[PDB]
Amino acid sequence: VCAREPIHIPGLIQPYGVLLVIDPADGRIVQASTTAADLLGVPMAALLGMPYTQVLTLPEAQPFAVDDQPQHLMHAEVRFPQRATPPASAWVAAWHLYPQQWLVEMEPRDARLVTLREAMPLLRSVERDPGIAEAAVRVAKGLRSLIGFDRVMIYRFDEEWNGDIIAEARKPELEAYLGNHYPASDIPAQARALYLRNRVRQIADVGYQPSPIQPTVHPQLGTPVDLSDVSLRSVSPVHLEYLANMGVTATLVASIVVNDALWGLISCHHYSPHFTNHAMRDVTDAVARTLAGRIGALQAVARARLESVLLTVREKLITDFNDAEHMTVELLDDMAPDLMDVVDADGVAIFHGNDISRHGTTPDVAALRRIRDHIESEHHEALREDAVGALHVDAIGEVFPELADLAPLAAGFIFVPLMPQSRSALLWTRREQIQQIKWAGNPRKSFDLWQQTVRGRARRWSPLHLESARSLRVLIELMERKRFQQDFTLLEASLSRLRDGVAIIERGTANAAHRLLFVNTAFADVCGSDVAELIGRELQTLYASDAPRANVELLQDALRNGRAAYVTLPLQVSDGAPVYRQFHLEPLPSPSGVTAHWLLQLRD
Amino acid sequence: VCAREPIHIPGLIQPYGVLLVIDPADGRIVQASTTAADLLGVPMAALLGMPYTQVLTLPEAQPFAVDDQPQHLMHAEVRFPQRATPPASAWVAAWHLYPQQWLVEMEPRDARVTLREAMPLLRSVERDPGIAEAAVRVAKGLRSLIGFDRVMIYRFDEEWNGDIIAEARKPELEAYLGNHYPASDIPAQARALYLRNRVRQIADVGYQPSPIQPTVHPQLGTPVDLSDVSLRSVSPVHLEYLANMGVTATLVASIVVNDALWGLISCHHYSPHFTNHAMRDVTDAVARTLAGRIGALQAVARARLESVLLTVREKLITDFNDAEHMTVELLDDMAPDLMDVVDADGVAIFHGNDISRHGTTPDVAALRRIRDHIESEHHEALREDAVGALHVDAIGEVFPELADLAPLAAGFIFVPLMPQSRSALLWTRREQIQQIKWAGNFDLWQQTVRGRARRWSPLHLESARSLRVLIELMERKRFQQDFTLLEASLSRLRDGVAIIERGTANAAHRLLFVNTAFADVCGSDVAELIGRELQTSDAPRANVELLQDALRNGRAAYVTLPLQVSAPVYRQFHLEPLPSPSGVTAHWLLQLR
Ligand SMILES: */C=C/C1=C(C)C(=O)N/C1=C\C1=NC(=C\c2[nH]c(/C=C3\NC(=O)C(C=C)=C3C)c(C)c2CCC(=O)O)/C(CCC(=O)O)=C1C
Ligand SMILES: */C=C/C1=C(C)C(=O)N/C1=C\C1=NC(=C\c2[nH]c(/C=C3\NC(=O)C(C=C)=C3C)c(C)c2CCC(=O)O)/C(CCC(=O)O)=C1C
């Protein structure tokens, strides 16, 4: 209900200044705020439709036509040629030039307090600063000394769009808000979007009298005035209520936009009214921009540093695994430190059909089995599909309520393979980590901080670490390939040391012939020519080309139709001696039941 | 080797300003530039050894002792009392405070609404998309701001050579946009310094270099390291080059992105021009905002890409693990994405003597020629030094023998890195011709480069390393296929065979596998007999001893022995040791017909 409000078209202005909407056609004022008549001279009635040029007193810079991209002119000096000695305070005006309309927003110079040159030492220091933490506080303190504001804080948005005050500088008399968590709903998405547009936004006095724009909708277009870039835009009464509720009288926020995303906000509070002149808003913009800059650089650098150390450790594991042929206890005991490190796990369990190799801080062997079963279950087959490369939980008691316990050691885990593939598996665990969420209340009466203690949840699985996990998926197929390769060579060796003389035949196609896949030494000896020089040979090669049509037909039939045949046939005898053997051909069971291979035993 | 020159210790200053080296212990001047005596009242002789307090007075800020980290003070007002009416103009000075020495560098204020006036440009680059659009906005923006005859954005490529991506000039002149320059033009020596001193400036090419009178410190014996001094005399090598291109004044701001040098803001004035501190701090600001934007957009788009690759990587992994039969349609439906995951033009899947060519890839015989050359003994050096996969950006350089093929396989990604064979994957990127606009390697020269593909993205290379699993996946699935084949083969035999696992004297000699023909002679079925000890007296001690003794050493035995049948039944027990990698018998084959 709240996330749906205009806020960019309230048709109201903060009374401290004046707004005018001018038709870029020739120069006539089409819309103006009720405050315009008081300071401009000509009252409301005749001021509307009047050329801006009648009140043309822009000494520094003038507006101009715009093609497509709206150009925004800075705050420069402005006068009034209607009244003799117009106000008491000095006035400055900024332009918002659009292809459809123009907008001029004026406010007092304020003067009083090179203030941009004076900002440079603070900027120059945050630039050099390591860690976001150190920067945040330097800005909080620095800006608190630079600008007046009784309370200045750094509000950081978390993943779920909730906020946390990471830094704060305030008058020792005020009760510190450092460490406070606020819901996402406190700053709705509609709001957040504007903070990427207008980056520095100040409220001079909470509970001001909103000066409305006289022709609410454009008299010639029929559309309301989209402020969005106007600094004198009237903020939502929802926020104003909330502000008044917390006893604040003045505001100034600066958007911490990092990688085109609103990372955080600089939030300033004055418990007495305060207007920050165009000069200071450009200073806070500067310090916001430098902070956004540094926080994003530090993010970038350290993300890259981590990615590399993980890769070097990932490779170390992959190689040492491919090297050793037998998975011993010491291999896995020397593997485990790093196998844990690569994902920042507290424990790791390696499974290999009925066996488990538990390492670090992991639940008991029986408990790990209870987990694996629950994961590989039919009911939980939904999770495995929706999961990316690996299955992972941040709180076990939520995804698998049956495994509500175990959470003290396995609150979070990473399971791979994602398929119910079995034999080889890997379980990375992260033990429970209790969290105190220092709230601000649970429109509301606020103040009172409620400290929500959260059990059964581990540390959030880093996306960096999750792709680092998905990367080691290879250790599973590696284990498996190495196992099948072990039993295969065993059986290939077994087969080759036989006396009966056997060959395996791969069924061909309509353009491919029936070839030999495997042949033992006992078979290759009856054919004279060695084993390696018979593999990949057509079956017609093997028997002589002087054989009876009746006998070969019987065999060819069994090959053509995938049937079995027992036929005595002469062999392709290079020497001469007539050698005849009983050709036992037997179809081997296929999953489709459609013959793919045959076994050929030779004994007459 | 050009970079061998010092450049940070020339012992010379740009004449426009004055330098002084003060003993932070004494408060006295130890070294000073020949220009110091002319500005300051006291001539060189008595100015050397004189306490700094006397000759100059600092109203805004004063120097101080430093523990370890050198502290630098900004440009603030300075007055010289040791002379009656000495201000040729207005003078401003900056400090460089070190634990061993102090350095003060002064220059005129110059004057002529700037830092506030810079803000609209910054705030605009701050939000425009693409590095291209930013580069030009800065080029144009900074030209209007400082007012140099030409402002150009120089981007360093992978091999440290530079290319002008954007340029703003006077309507007249010759455009340098698109021009490529060598790495030799800006030595590593120099580049390192532009991370140190951010904004560098030459007021007049062919100035008279004012030397520091005591060249080496009189008490330390070491020269003055001017790496942070703005009035540092630049290499005559570069000055010659500058004079050769007709430029009279320069200004070069460093585009440092994620603490690394990404580019340079190069400004040329074909008439002399001194850019005061005020402006250098403005160009620094615009350089920092550009760096900022270029690094953000890099970051955003890196993230966007990583995700689309992951979604496609997962699609491949799953569909591969699903299908059991490595069919033609399997690979034909796999290939579009198998190519996409690495942004290849072609992909070849190898499976022992066989190849599955896809996209724009060389002929089957040519692919074999490539694989052989990779798996070679001579090229075993590359495979070790390579990360997770072997990759080339120009095959003709890495594999000179494979100089051709380049039209279709100019670049490739080969996995597995080991001479593992059977399963392999080769990703290809065809040749991409590049027109290189040179500086004269002093007029127009365009170099057309053949035999090189598009640079293998580091993101795509880790995306390749990620699919390493498809190889072990193919392999596991292949061994599993032949295993079941052989397990089925042996079980349909008539001779009656069993495989025996050697018990390491802790465990007995047990049966690993048994066929139906063997399990029938023993009556009881196959699945019950697996895992049972060979111990199955009803037999002569002489005959069993022969069998036991063979098993004992790991030797073979052919002995006729009775059995346990529900008629006694005797069979010739042919035990044969199976080859082990260690050569130490681990299994035996037992056939009995
Ligand atoms: C309807 C939901 C809302 C609840 C509940 C609420 O308290 N406010 C709600 C709506 C809006 N908030 C808007 C802006 C806004 N809210 C905050 C929140 C904080 N500011 C603080 O200083 C602190 C603590 C010190 C908190 C928790 C901020 C910072 C802002 C924007 C700041 C600014 O630019 O002045 C908002 C939009 C109003 C607007 O148009 O600016 C709405 C609708
Ligand atoms: C010894 C090899 C050199 C050749 C050949 C050459 O032409 N110069 C060589 C050496 C040095 N160059 C140094 C600085 C420097 N070089 C360039 C080159 C360019 N300037 C331009 O405007 C363009 C194109 C439009 C090019 C390619 C620049 C800009 C700079 C200054 C870097 C900066 O100020 O940030 C140099 C070091 C001198 C120094 O001490 O500053 C050497 C030795």
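The residue numbers of chain A are those assigned by Swiss-Prot, with the residues present covering 12-124, 127-455, 471-632 sequentially.
Method on record in the header is X-ray crystallography, 3.6 Å.
Cβ atoms here come from the backbone N, Cα and C positions, even for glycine.
The DSSP secondary structure for A:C13 (mutagenesis position) is coil. The annotation biliverdin IXalpha binding site is assigned in Swiss-Prot to A:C13 on the grounds of experimental evidence.
For A:13-118, the entry in Swiss-Prot reads domain 'PAS 1'.
According to Swiss-Prot, the domain 'PAS 2' annotation covers A:515-590, on the basis of sequence analysis.
One mutagenesis experiment named in Swiss-Prot is A:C13 to S, and its note says Loss of photo-inducible Pr-Pfr conversion; protein still binds pigment. No difference in growth in host, increased callose deposits, increased xanthan production, increased sliding and swimming mobility. Sequence-distant neighbours of A:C13 (mutagenesis position) (same chain, 6+ apart, CB under 8 A from its CB) are A:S198, A:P201, A:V251.
Under DSSP, residues within the domain 'PAS 2' (A:515-590) fall into helix, strand and coil as 36 helix, 12 strand, 28 coil.
Here the deposited model leaves out 15 residues, and the two residues on either side, A:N455 and A:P471, have Cα atoms 12 Å apart. In the deposited model, 2 residues go unmodelled between A:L124 and A:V127, whose Cα atoms sit 9 Å apart.
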